[PDB]
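One structure is given below, encoded as structure tokens.
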Protein chains: 2
Amino acid sequence: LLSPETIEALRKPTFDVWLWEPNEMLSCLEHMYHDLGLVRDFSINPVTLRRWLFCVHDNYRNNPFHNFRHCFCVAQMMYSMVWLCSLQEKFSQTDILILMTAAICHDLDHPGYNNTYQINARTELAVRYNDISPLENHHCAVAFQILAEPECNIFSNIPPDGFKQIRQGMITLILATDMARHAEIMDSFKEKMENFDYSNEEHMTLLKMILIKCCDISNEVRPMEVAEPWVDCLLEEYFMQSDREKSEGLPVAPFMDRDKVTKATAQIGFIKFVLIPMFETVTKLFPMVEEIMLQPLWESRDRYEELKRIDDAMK
Amino acid sequence: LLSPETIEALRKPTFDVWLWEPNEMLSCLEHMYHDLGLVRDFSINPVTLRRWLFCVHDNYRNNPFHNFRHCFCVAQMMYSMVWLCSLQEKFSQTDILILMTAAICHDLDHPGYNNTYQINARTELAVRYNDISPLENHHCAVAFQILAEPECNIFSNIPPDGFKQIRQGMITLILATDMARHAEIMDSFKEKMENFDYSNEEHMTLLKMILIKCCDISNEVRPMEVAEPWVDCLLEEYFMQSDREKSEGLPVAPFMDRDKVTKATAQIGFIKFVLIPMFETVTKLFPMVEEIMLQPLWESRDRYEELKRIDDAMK
Ligand SMILES: CCC[C@H]1CN(CC(=O)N2CCc3ccccc32)Cc2c1[nH]c(=O)c(C#N)c2-c1ccc(C)cc1
Ligand SMILES: [Mg+2]
Ligand code: NA
Ligand code: NA
């Protein structure tokens, strides 16, 4: 249970996610729902909220990166963004609920190997989802198989009008965390940014997809003490893919090959080309993000480049 | 064995489809992949082609409408419009192969209850496909499961690069048979119709989708000896659903309700507001479409609107 200091600390992207076990992180997730007013406002059963989170945890696998601790991070970032940008002013509790609950469920039952792998290798998955985000489809399908189980049904006191709405909302947001759609989504978002209209449901739907996207890859925003380990974790998972592809005679992405990559090169690429554009467009709507999220993205890039000439002198 | 009155009758849309038993209709679909070049071309095995088709028979269901026979009508109709329109000049044999093969697999394993039931009943299927064309994804999914079996893999001898173009093609096509996407498809089709261009893959891709749709719903193009028994069938399914749907508290469509439908009324709008204006914008690119198809339609509309006043006098 929760230290009033921690209680404060948890809302900030600083927060050291490595000082926490699973079952403590679960106690943190429980807190966020209570704190955000979700439990009161959607008559969530407090036992059933605990049981669901266990049910959820249970169904993430032990991958180097795509494990429960990713999910917790993404959630905790969404919670963080909710306080930073005062999102409870700009969204309904039913939107807020959707964001949190998506965030938690978004990379569920991840097998460790992305869609590219799923597709190329004709996996039962990609067969079953016809090469359209077989992962991210599955994530949802699990997410609701879980919620179907009455003891893990935290929506049990929401009537069908509510549920239908949340279901669509979650399914959108989870499916947007395929990166194949990153520029697609980022373009459409910039288009609507010219004259952003908090009245306009398509604008908010985009905004929401962005927010979870920001979270689905916020790692580097955190302190580097905290952030860097994830990179190793990610790479470890990546090389674990390519080795199996190189084995089975399947395509290998340049970002996933042992020989071609370095930690320093790949992250410079990702920070400058993917992250800072996304967190820039979002800074337009919420200025308070420059300071808290762009700053330690700028720093993290400045570090990786000094680490680049150190990767270049050695080899 | 096929008599050459049959081998003549198959290439045109009149072809009566209630005569032939299953094993005989398989022979027709064999004839078509030899006759259209695809056996000679794609190095297709002559026994993997009779296994894949006997297999594909086993994985339709005994549905009042959406059955193997529906699969035959649509492909046999799809055959009819290769000669009719002379599509072997405009389209590649890849495009010819996809279109044929899609037609054959397009409503695979249909349970006889539409997207709107699966979803509203929160059925395993709907949960899995997240309300996104639940059936048209399931059909496509069952398809490529047969063609992953090595004793049915007709594409065995095809490259993955060819297979990958046959994949992300047959896919695009079967997901277009969700009439729920009808409106959306039509309008994007007339968007290109302004200035049509057989060079462009997209315009050509859109064309391909249109063509296959016209087939799923191509019953009243046929002679009303042949064409009218598919409105006793369609409704036998439609009612079976709306019996259970009322019986499980679930919304019922007007158009499926027992006591709001009389065959005639149903097909008049289904002809006036769906079939006619589709085939009309098919005919701008291929004029011979007018003669053969838009005719037996216009007359089936007349036939039904009189059949209407026999119904209206009675009630
Ligand atoms: C080895 C390079 C590390 C670098 C670049 N890399 C980018 C990448 O692999 N891909 C492959 C598909 C794609 C589409 C558009 C842009 C990039 C990429 C992955 C990544 C990086 N840094 C990160 O902090 C995170 C995080 N979170 C990710 C990351 C984030 C999400 C997921 C699903 C996977 C990886
Ligand atoms: Mg994911
Ligand atoms: Na687990
Ligand atoms: Na069967």
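Numbering of chain B is taken from Swiss-Prot, so the residues present carry the numbers 247-561, in order.
Technique stated in the header: X-ray crystallography, 3.3 Å.
The backbone N, Cα and C atoms fix where each Cβ goes, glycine too.
So that you can see what the record holds, here are the features copied from Swiss-Prot:
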| type | residues | note |
| --- | --- | --- |
| MUTAGEN | B:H312 to A | Completely abolishes catalytic activity |
| BINDING | B:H312, B:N313, B:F314, B:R315, B:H316, B:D353, B:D462, B:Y484, B:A512, B:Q513 | 3',5'-cyclic GMP binding site |
| ACT_SITE | B:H312 | active site, proton donor |
| BINDING | B:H316, B:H352, B:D353, B:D462 | Zn(2+) binding site |
| BINDING | B:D353 | Mg(2+) binding site |
| MUTAGEN | B:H356 to A | Reduces catalytic activity, but has no effect on substrate affinity |
| MUTAGEN | B:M425 to A | Induces a 2 fold change in inhibitory sensitivity by BAY-73-9961 |
| MUTAGEN | B:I463 to A | Induces a 6-9 fold change in inhibitory sensitivity by BAY-73-9961 |
| MUTAGEN | B:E466 to A | Decreased affinity and catalytic activity for cGMP and cAMP |
| MUTAGEN | B:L480 to A | Induces a 6-9 fold change in inhibitory sensitivity by BAY-73-9961 |
| MUTAGEN | B:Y484 to A | Induces a 6-9 fold change in inhibitory sensitivity by BAY-73-9961 |
| MUTAGEN | B:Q513 to E | 2 fold decreased affinity and catalytic activity for cGMP. 8 fold decreased catalytic activity for cAMP without affecting the affinity for cAMP |
| MUTAGEN | B:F516 to A | Induces a dramatic change in inhibitory sensitivity by BAY-73-9961 |
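Taking each Cβ in turn and tallying the other Cβ atoms within 10 Å, the top scorer among the recorded positions B:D353, B:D462, B:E466 is B:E466.
Nearest neighbour of B:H312 (mutagenesis position) by Cα distance, taken over the binding-site residues B:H352, B:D353, B:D462, B:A512: B:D353.
Checking the recorded positions (B:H316, B:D462, B:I463, B:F516) against B:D353 (Zn(2+) binding site) with a 10 Å Cα-Cα cut-off leaves B:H316, B:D462.
Summary of the Zn(2+) site environment: with the site residues B:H316, B:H352, B:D353, B:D462 set aside, the chain residues having Cβ atoms within 8 Å of the Cβ mean position are B:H312, B:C317, B:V320, B:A349, B:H356, B:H385, B:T423, B:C461. Among the recorded positions listed here, namely B:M425, B:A512, B:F516, B:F516 has its C-alpha nearest to that of B:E466 (mutagenesis position). In terms of Cα distance, none of the binding-site residues chosen from B:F314, B:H352, B:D462 sits within 10 Å of B:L480 (mutagenesis position). Mapped onto three states, the DSSP output places B:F314 (3',5'-cyclic GMP binding site) in helix. There are 21 other Cβ atoms within 10 Å of the Cβ belonging to B:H316 (3',5'-cyclic GMP binding site). Ranking the recorded positions B:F314, B:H352, B:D462, B:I463, B:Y484 by Cα distance from B:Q513 (mutagenesis position) puts B:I463 first. For B:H356 (mutagenesis position), the same-chain residues 6+ apart in sequence whose C-beta sits under 8 angstroms from its C-beta are B:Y306, B:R307, B:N309, B:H312, B:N313, B:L381, B:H385. Long-range Cβ neighbours of B:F314 (3',5'-cyclic GMP binding site) (same chain, at least 6 residues apart, Cβ-Cβ under 8 Å): B:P268, B:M271, B:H303, B:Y306. Proximity of B:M425 (mutagenesis position) to non-local residues of its own chain (separation of 6 or more, Cβ distance below 8 Å) is seen for B:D462, B:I463, given in sequence order. Per-site Cβ counts within 10 Å over the recorded positions B:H312, B:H352 peak at B:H352. For the pair formed by B:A512 (3',5'-cyclic GMP binding site) and B:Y484 (mutagenesis position), distance between Cα atoms is given as 12 Å, rounded to the nearest Å.
Cβ neighbours within 10 Å of B:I463 (mutagenesis position), excluding its own Cβ and spanning all shown chains: 19. Within 10 Å of the Cβ of B:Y484 (mutagenesis position) there are 22 other Cβ atoms, across all protein chains.
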